[PDB]
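S.K.: Okay, here's the structure, questions in a sec.
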Amino acid sequence: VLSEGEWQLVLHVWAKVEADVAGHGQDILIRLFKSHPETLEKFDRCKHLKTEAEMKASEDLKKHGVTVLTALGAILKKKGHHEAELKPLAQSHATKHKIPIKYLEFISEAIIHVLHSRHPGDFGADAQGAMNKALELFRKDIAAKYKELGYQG
Ligand code: HEM
Ligand SMILES: O=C1C=CC(=O)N1c1ccc(O)cc1
């Protein structure tokens, strides 16, 4: 469980992300695809992205990144009470997109990299620790739901 202070650090930095959801979403997905290129194979329209500049110019990539950050933001604002928000995400990610927990670890690392790149002054050790605990709780709860739906990935 997170402390109230740890939640407040997570939501403080999240309010910075919300100043430019699209740009943060682009940088997070570009970092994910650069660091772990196998992840580009999870959506057919993304095999066409061969350069960083094409990734930055893709309206499709930018809209995907806003959808990710919008859903994750709503989950983090529930401060752990996120069953109703997490269930549908687990359903689609386990049964349709087939995203393994290791790929949710990859995108978590990219989220931490971008938040520290853009907001170092508001993302020091305590804030990084709080965000890492919040993303750990997200991945733990989503994996339990994956298993309830019969997906062991
Ligand atoms: C913080 C983690 C993530 C969140 C909150 C998130 C959220 C979402 C949401 C809200 C959608 C649209 C609704 C849906 O189908 O569920 C979506 C679709 C999708 N996600 Fe994720 N996602 C996450 C991580 C990933 C990762 C790591 C991958 C691939 C490696 C991925 C692949 C997909 C695909 C292929 C779709 C459908 C895209 C489309 O049809 O245009 N997701 N995700
Ligand atoms: O799977 C792929 C390949 C490239 C791309 O943009 N995505 C994607 C990632 C996360 C997401 O939520 C939606 C789509």
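The numbering of chain A matches Swiss-Prot: 2-154, in order.
Determined via X-ray crystallography, 1.5 Å.
Just so it is clear, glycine is given a Cβ too, placed from its N, Cα and C backbone atoms.
These came from Swiss-Prot, pasted as-is:
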type    : residues  : note
BINDING : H65       : nitrite binding site
BINDING : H65       : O2 binding site
BINDING : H94       : heme b binding site
VARIANT : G122 to A : In metmyoglobin
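Buried or exposed, and what's around them? Tell me for each listed feature.
M.R.: All protein chains included, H65 (nitrite binding site) registers 17 other Cβ atoms within 10 Å of its own Cβ.
Sequence-distant neighbours of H94 (heme b binding site): residues of the same chain at least 6 apart with a C-beta under 8 Å from its C-beta are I100, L105, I143, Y147.
Cβ environment of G122 (variant position): no same-chain residue six or more positions apart lies under 8 Å away.
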